[PDB]
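The structure under discussion appears below in the form of structure tokens.
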Amino acid sequence: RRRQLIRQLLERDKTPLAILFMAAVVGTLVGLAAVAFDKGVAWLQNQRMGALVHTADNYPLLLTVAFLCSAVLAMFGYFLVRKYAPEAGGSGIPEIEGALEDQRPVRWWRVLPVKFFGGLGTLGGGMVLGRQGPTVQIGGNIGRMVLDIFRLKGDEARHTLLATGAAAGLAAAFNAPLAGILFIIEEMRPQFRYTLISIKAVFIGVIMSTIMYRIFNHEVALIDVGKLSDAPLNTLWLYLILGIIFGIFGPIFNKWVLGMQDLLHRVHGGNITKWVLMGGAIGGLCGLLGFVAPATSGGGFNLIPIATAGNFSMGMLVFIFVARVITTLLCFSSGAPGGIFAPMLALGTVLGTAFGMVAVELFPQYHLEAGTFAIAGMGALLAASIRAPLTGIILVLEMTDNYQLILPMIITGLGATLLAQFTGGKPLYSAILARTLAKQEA
Amino acid sequence: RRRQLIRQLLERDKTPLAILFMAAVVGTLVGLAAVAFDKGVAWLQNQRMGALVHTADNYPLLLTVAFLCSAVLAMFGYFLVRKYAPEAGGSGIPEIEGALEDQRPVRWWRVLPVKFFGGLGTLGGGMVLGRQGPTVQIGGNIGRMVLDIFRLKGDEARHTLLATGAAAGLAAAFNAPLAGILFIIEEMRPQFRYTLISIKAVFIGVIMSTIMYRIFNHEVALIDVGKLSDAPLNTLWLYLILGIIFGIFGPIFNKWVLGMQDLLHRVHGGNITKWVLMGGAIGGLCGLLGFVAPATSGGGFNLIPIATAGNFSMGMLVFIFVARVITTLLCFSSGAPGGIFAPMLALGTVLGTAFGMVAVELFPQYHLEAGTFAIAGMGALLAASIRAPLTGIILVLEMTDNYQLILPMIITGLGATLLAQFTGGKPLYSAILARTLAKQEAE
Ligand SMILES: [F-]
Ligand SMILES: [F-]
């Protein structure tokens, strides 16, 4: 195979022009789609806050339209999923993973309007779920769509424009172009065989997407954390320890999401009506919690700068981790449309902060800031539950811009995956795809 | 088929603990090796400088020992390669790339000391080459050496340990642990078929490597550029134009490194004596230029902060660029052990700043800084010639810490790789491994 190689080496990186141009198209649409989905979620969260002000006196009436406003949107989102596109429940990453394996269909006529409007309901309602769920799957189907529309033929094109859409979708959600590209090549691509996915092409999609988001979202950071302190070599070993903690929690978390998926399935049994009702119940619980204890509900990006800054009592930090574990599980394991990535960032930040607190008091010789540990911890549940450490590290880097912590971030991340592996844990997206492929054969 | 996948998913990322623990030892060994190598180079660089201090009056005598301290050192380096390990000539990425394809052998009993001491010579003498050549090859061979020594069996172990060692050697040379990991996935790993290279394992070797380097090199950064201004969205099209200029130039530079490779192989016909003698001629030239005009010689890192801060005239930039296109082909295409990555960093920084300066006077409305174009340009030649735009971008990011420039950096990089393809350029490292496999089965 020496002579085939010399042929291949000289032919390397010669992506078909058509694929390259189409990637620019896909990028752009995913960009605009993501921007719309973002403006939508914001508007409903806003109207929802304009409702509570209309009734800011009568506390029981006030706690009621908090519940109902979320309940309605929740149901409407659960319903669109159950009736028109069942594959648009949950994250959307296992599904787009399925499609890259050629084992799940990209029904873009149904999922685009379902995921987009159904998610617009669950997120805008204020449930604990992340945009990246919807934007990735949306982005994937938008990729499929321009395939079909322009009748592009070939395996390269199908796998590429699908990959490009997913990457443009992740990027746009976090203003993170590197995190999107890396996610394709670490996690999304088919893991057990070769593929012809042009990286240059995914790159182009991601650029356009990110430029679109930049047209409508300039001048304000998703997460602003300022420039934290450094980490001296004699301080690293503490980050290893923090990883090991994430490493034994990762798998335990994964079990709960899968377990709660089953346990919640008994409540409705598959029945579109009990399910949708259970949706507005979960939705309302979130909209309510979004009033009476906002850090237990919602996306969670708000409490990240706070936790990093040290402005939470250890008691509030313990409260937020428990309450958020409970509501992250309730929302994602229930089947609503929306990702689980982003709420893992809050969960990670909080646990990390909490660690740094204890680290600060036990070791004043180290001159610690608990916020260096929050930031190492932010991408760590991504590391131990999703087993995509290279993506969580680069994503966190892009969002927090604290490069001086790269070594502690890399160490916590690796510590988390190693102990996730070793204690019999599996990548969450892979164990969700698997369950779904398995039942498709049952 | 489907039931196979379902079986594979539930088993994903279970890297054998033996491979994991062994990656740790590879990263550690390549770390120390890289540190030692780098202390090596700097020591000799320093000696050469004190020798010019001893004779700091007699200008022609002074010019002489400059040429001579480097000429000898160079020759020692060309010699060690030609005599004991010819696969240690040049970069050392094409070689290790081939090895991962199982199409080149990893003679670690030979290449470790050759490349180390051969590198010490060419770099120490002040030639236009980079530690990343030596360190990636040294690192792969180290990863091969423990494999053998611990008798590790399997394809996955041979591929992984060979890979983590190469990432660790790139990480180490640059203090760029991400760029290390990314280079393996974007370039070094076999490009045209599946492989069983554990990312978590390469990661572990990169950590240990990088930590070793930090044990000995903390408190200083290789390039310090400060925090530069941001880039308005109405300013981005300038970065696409730059990437286009890098994209037409990439292939042309590639043609020259390949052509000059040939044209120098005439001078000595392959003969160890004429070759070593040409080696000390070029090496002597660089030790000479290393005094009368230091910007035209050496690794090139020293002039990047100067260029980025706009402290060069436009003339001085045109000179430096041309002067370095000359001394880069001469140093690298001559066969001397040493990477071409880093001298491209210095080339891209200079072209960037040049374009930047034009942009400033043409568009005062944009409030531009030439340094922002220097940064987008720094990794663009990497993108255009080597065709690893992801690795280039993340390398410059990790070395400049100007994250607000990510869009401009990605745009120039893509503008570069795109135009390189459209003008029929090829991945330079893949063009070299290709050249080398062809003269193999040429009987
Ligand atoms: F998700
Ligand atoms: F090189």
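Numbering of chain A is taken from Swiss-Prot, so the residues present carry the numbers 17-458, in order.
Method on record in the header is X-ray crystallography, 2.9 Å.
Just so it is clear, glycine is given a Cβ too, placed from its N, Cα and C backbone atoms.
Counting Cβ atoms from all protein chains shown, A:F357 (chloride binding site) has 29 others lying within 10 Å of its own Cβ. Feature annotation from Swiss-Prot assigns chloride binding site to A:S107, A:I356, A:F357, A:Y445; the stated evidence is experimental evidence.
Annotation of the published mutagenesis A:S107 to A in Swiss-Prot: Uncouples chloride transport from proton transport; the original residue is retained in the structure shown. Using a 10 Å Cβ-Cβ cutoff, A:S107 (mutagenesis position) registers 24 neighbours. Taken residue by residue with DSSP, A:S107 (mutagenesis position) is part of neither helix nor strand, so it is coil.
Experimental mutagenesis at this site is recorded by Swiss-Prot as A:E203 to K or R, annotated: Decreased proton and chloride transport. Taking a C-beta cut-off of under 8 Å and a sequence gap of six or more, A:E203 (mutagenesis position) has these contacts in its own chain: A:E113, A:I402, A:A404, A:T407, A:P443, A:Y445.
Quoted from Swiss-Prot for the published mutagenesis A:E203 to D or H: No effect on proton and chloride transport. Under the DSSP three-state reduction, A:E203 (mutagenesis position) is assigned to helix.
Under mutagenesis, Swiss-Prot gives A:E203 to C, I, L or V with this note: Abolishes proton and chloride transport.
One mutagenesis experiment named in Swiss-Prot is A:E203 to A, G, Q, S or T, and its note says Abolishes proton transport, and reduces chloride transport.
Swiss-Prot lists A:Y445 to A among its mutagenesis entries, and the accompanying note reads: Abolishes gating, permitting continuous rapid transit of chloride ions; when associated with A-148. Classification of A:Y445 (mutagenesis position) by DSSP places it within a helix.
Swiss-Prot lists A:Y445 to F or W among its mutagenesis entries, and the accompanying note reads: No effect. Taking all protein chains in view, 26 other C-beta atoms sit within 10 angstroms of the C-beta of A:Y445 (mutagenesis position).
A:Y445 to L appears in Swiss-Prot as a published mutagenesis result, with the remark: Alters stoichiometry of proton/chloride exchange.
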For the recorded positions A:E203, A:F357, A:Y445, which sit with their CB under 6 angstroms from an atom of ligand 1?
A:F357
Under 8 Å Cβ to Cβ from A:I356 (chloride binding site), same chain, six or more residues apart: give me those in sequence order, or none if nothing qualifies.
A:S107, A:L145, A:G146, A:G149, A:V273, A:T344, A:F348, A:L444
Cβ within 8 Å of the chloride site centroid (A:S107, A:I356, A:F357, A:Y445 excluded): which residues?
A:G106, A:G108, A:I109, A:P110, A:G146, A:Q148, A:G149, A:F348, A:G355, A:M360, A:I402, A:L444
Just checking a number: largest C-alpha distance across A:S107, A:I356, A:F357, A:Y445 for the chloride site, rounded to a whole Å.
10
